[PDB]
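Step one of this worksheet: look at the structure below.
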Amino acid sequence: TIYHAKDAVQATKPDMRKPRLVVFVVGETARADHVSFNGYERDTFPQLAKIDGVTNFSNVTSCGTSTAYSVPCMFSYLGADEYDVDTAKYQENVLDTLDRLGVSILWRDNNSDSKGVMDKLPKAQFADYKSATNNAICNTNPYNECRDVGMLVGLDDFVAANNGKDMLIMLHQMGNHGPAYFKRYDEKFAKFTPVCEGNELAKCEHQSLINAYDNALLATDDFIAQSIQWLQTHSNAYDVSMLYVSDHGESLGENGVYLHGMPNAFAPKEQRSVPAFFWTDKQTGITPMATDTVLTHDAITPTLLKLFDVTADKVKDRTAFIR
Ligand SMILES: [Au+]
């Protein structure tokens, strides 16, 4: 392990102020420009729009264009300019630091896995929610595909067993993962029709592809709202906050390009322009940065440290999502 924050200290402890409870949704394949709040022509986030205290960040660039590359960078101390995907797994990352400091770290995954982020931590702190041995919400669709909202079930049991501690829960979404966007949402989210249902994107009518993509955003809108609603049920005992950032965007036929993973050197902007939301309870004292702050995945690690009142030299001056 190569360390970067051995100096990290927590200024205030959960035995002398309210314990802090944060959900970080790690999104999947969502594009900034298909978000209602960023000026998209469709209301793709109706439920989040009903919730007070949500900040939408209109200028966020992902570290990369793929799950393997972006997800470790999101939790890195190095920043996009110095990040090396090939050695990322051996670097101390922001979750190693918080866990060392006594924050209870939980990773639930309905996507793939943590791409090495949870590897130095006890396996008991990672849970696979792609399988029904954990996820109670899979038989709601003709594919029996397990749903992101299933990662919320039983979180009260996790809180109860971590009584009075700081807690950071990562929820790694299936989200808008392609090519089969149509599979990614239940029927209640099939607002935009007709929809593409083949693995040959490009052979699909372009509008029908967009329609399946947008329906999957409505399922994500629903999941993020439910996440905040779950947090609100603990807001008296805990200072609760919710951070959402997508790992990367998606090409939807622009210049003949589909899916993602284009190398950064020639990747279209659609693959790196991602949405980000921050919600917090009024009690927490946490203040969002300006909506239009130029932001990147580099802001995640300082944001997670500030949420728990932790300082570390390597990111002392680094712009975050919050003050
Ligand atoms: Au991804």
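All chain A residue numbers match Swiss-Prot; in order, they span 219-541.
The deposited model was determined using X-ray crystallography, 2.1 Å.
Cβ from N, Cα, C; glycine included.
These features come from Swiss-Prot:
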- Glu246, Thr285, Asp465, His466: Zn(2+) binding site (BINDING)
- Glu246 to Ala: Abolishes transfer of phosphoethanolamine (PEA) to a lipid A analog in vitro. Almost abolishes resistance of E.coli strains Rosetta or TOP10 to colistin and polymyxin B, by comparison with the same strain expressing wild-type mcr-1. Does not affect expression or membrane localization in E.coli strain BL21(DE3) (MUTAGEN)
- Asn329 to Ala: Abolishes transfer of phosphoethanolamine (PEA) to a lipid A analog in vitro. Almost abolishes resistance of E.coli strain Rosetta to polymyxin B, by comparison with the same strain expressing wild-type mcr-1. Does not affect expression or membrane localization in E.coli strain Rosetta (MUTAGEN)
- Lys333 to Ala: Abolishes transfer of phosphoethanolamine (PEA) to a lipid A analog in vitro. Almost abolishes resistance of E.coli strains Rosetta or TOP10 to colistin and polymyxin B, by comparison with the same strain expressing wild-type mcr-1. Does not affect expression or membrane localization in E.coli strain BL21(DE3) (MUTAGEN)
- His395 to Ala: Abolishes transfer of phosphoethanolamine (PEA) to a lipid A analog in vitro. Almost abolishes resistance of E.coli strains Rosetta or TOP10 to colistin and polymyxin B, by comparison with the same strain expressing wild-type mcr-1. Does not affect expression or membrane localization in E.coli strain BL21(DE3) (MUTAGEN)
- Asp465 to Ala: Abolishes transfer of phosphoethanolamine (PEA) to a lipid A analog in vitro. Almost abolishes resistance of E.coli strain Rosetta to colistin and polymyxin B, by comparison with the same strain expressing wild-type mcr-1. Does not affect expression or membrane localization in E.coli strain BL21(DE3) (MUTAGEN)
- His466 to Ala: Abolishes transfer of phosphoethanolamine (PEA) to a lipid A analog in vitro. Almost abolishes resistance of E.coli strain Rosetta to colistin and polymyxin B, by comparison with the same strain expressing wild-type mcr-1. Does not affect expression or membrane localization in E.coli strain BL21(DE3) (MUTAGEN)
- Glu468 to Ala: Reduces resistance of E.coli strain TOP10 to colistin, by comparison with the same strain expressing wild-type mcr-1 (MUTAGEN)
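All chains included, 21 other C-beta atoms sit within 10 angstroms of the C-beta of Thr285 (Zn(2+) binding site).
A gap of 8 Å separates the Cα atoms of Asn329 (mutagenesis position) and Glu246 (mutagenesis position).
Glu246, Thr285, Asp465 are the recorded positions among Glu246, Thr285, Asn329, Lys333, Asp465, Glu468 whose C-beta comes within less than 6 Å of an atom of ligand 1, given in sequence order. Around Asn329 (mutagenesis position), taking its Cβ as the centre, 24 other Cβ atoms fall within 10 Å, counting all chains. Those same-chain residues not listed among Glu246, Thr285, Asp465, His466 yet with C-beta within 8 angstroms of the centroid of the Zn(2+) site C-beta atoms are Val244, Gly245, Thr247, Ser280, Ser284, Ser288, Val289, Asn329, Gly393, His395, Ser464, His478. DSSP assigns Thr285 (Zn(2+) binding site) to a helical segment in the three-state reduction. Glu246 (mutagenesis position) and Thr285 (Zn(2+) binding site) have their C-alpha atoms 8 Å apart, to the nearest angstrom.
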